[PDB]
Amino acid sequence: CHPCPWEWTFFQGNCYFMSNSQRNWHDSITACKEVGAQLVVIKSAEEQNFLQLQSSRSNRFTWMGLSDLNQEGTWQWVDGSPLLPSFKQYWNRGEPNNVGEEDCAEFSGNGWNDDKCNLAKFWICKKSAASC
Ligand SMILES: OC[C@H]1O[C@H](O[C@H]2[C@@H](O)[C@H](O)[C@@H](CO)O[C@@H]2O)[C@@H](O)[C@@H](O)[C@@H]1O
Ligand SMILES: [Ca+2]
Ligand SMILES: [Ca+2]
Ligand SMILES: [Ca+2]
């Protein structure tokens, strides 16, 4: 038994998969479901800080499970949950700007950015860690 699958990362009871290949936003959702997970939905500042740190060091644009596809300007997590006021401090300066229609969120540098959902980027899946 192992709390997390090979190549995954453990943090506060959950396992994260930082992909080494790229996919557009929708295909990233599917990629995570296929491994019993979900395109990362952040539920805490602690989690956000942990993820942001790993992603900035990776120097890779990375998708998260957040979008405003349904209603422009209203960002919602893939778990149907709404983006809380306390998390809006994480957007990069000048973001989200919806330039050229950007409805999917990614980790970019030290914060978040909204980008075109059809662009291929790395992605992070999240699932609960096993105990033993
Ligand atoms: O080129 C830097 C920037 O490019 C992409 O983001 C686009 C857009 O979403 C941004 O708002 C603007 C300004 O930040 O730049 C592009 O037009 C992403 O690859 C992003 O991660 C990157 O920083
Ligand atoms: Ca839109
Ligand atoms: Ca948008
Ligand atoms: Ca943007």
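Note that chain A is numbered according to Swiss-Prot, with residues 253-384 shown in order.
From the backbone N, Cα and C atoms, a Cβ is placed for every residue, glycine too.
Annotated features in Swiss-Prot:
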- 263-378: domain 'C-type lectin' (DOMAIN)
- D320 to A: Loss of binding to ICAM3 and HIV-1 gp120 (MUTAGEN)
- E324 to A: Loss of binding to ICAM3 and HIV-1 gp120 (MUTAGEN)
- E347 to Q: Loss of binding to ICAM3 and HIV-1 gp120 (MUTAGEN)
- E347, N349, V351, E354, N365, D366: Ca(2+) binding site (BINDING)
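Everything Swiss-Prot records as a feature, shown here on the structure.
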{"residue": "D320", "record": "mutagenesis position", "Cβ contacts under 8 Å, 6 or more apart": "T326, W327, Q328, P348, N350, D355, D366"}
{"residue": "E324", "record": "mutagenesis position", "Cβ contacts under 8 Å, 6 or more apart": "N350, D355"}
{"residue": "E347", "record": "mutagenesis position", "Cβ contacts under 8 Å, 6 or more apart": "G363, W364, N365, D366"}
{"residue": "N349", "record": "Ca(2+) binding site", "Cβ contacts under 8 Å, 6 or more apart": "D366"}
{"residue": "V351", "record": "Ca(2+) binding site", "Cβ contacts under 8 Å, 6 or more apart": "none"}
{"residue": "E354", "record": "Ca(2+) binding site", "Cβ contacts under 8 Å, 6 or more apart": "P348, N365, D366, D367, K368, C369"}
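The Ca(2+) site is defined by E347, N349, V351, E354, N365, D366, and by the 8 Å test on Cβ atoms against their centroid, the other residues of the chain that qualify are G346, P348, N350, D367.
Checking the mutagenesis positions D320, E324, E347 against ligand 4, the ones with a C-beta less than 6 Å from an atom of that molecule are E347.
Listed recorded positions: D320, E324, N349, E354, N365. Those with a CB atom under 6 Å from ligand 1: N349, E354, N365. Ligand 3 lies under 6 Å from the Cβ of the following recorded positions, listed in sequence order from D320, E324, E347, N349, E354, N365: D320, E324, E354.
Checking the recorded positions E324, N349, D366 against ligand 2, the ones with a C-beta less than 6 Å from an atom of that molecule are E324. When other Cβ atoms within 10 Å of the Cβ of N365 (Ca(2+) binding site) are tallied across all protein chains shown, the result is 19. Secondary structure from DSSP puts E347 (mutagenesis position) in coil.
Within 10 Å of the Cβ of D366 (Ca(2+) binding site) there are 23 other Cβ atoms, across all protein chains. Note on the domain 'C-type lectin' (263-378): DSSP counts are 26 helix, 35 strand, 55 coil.
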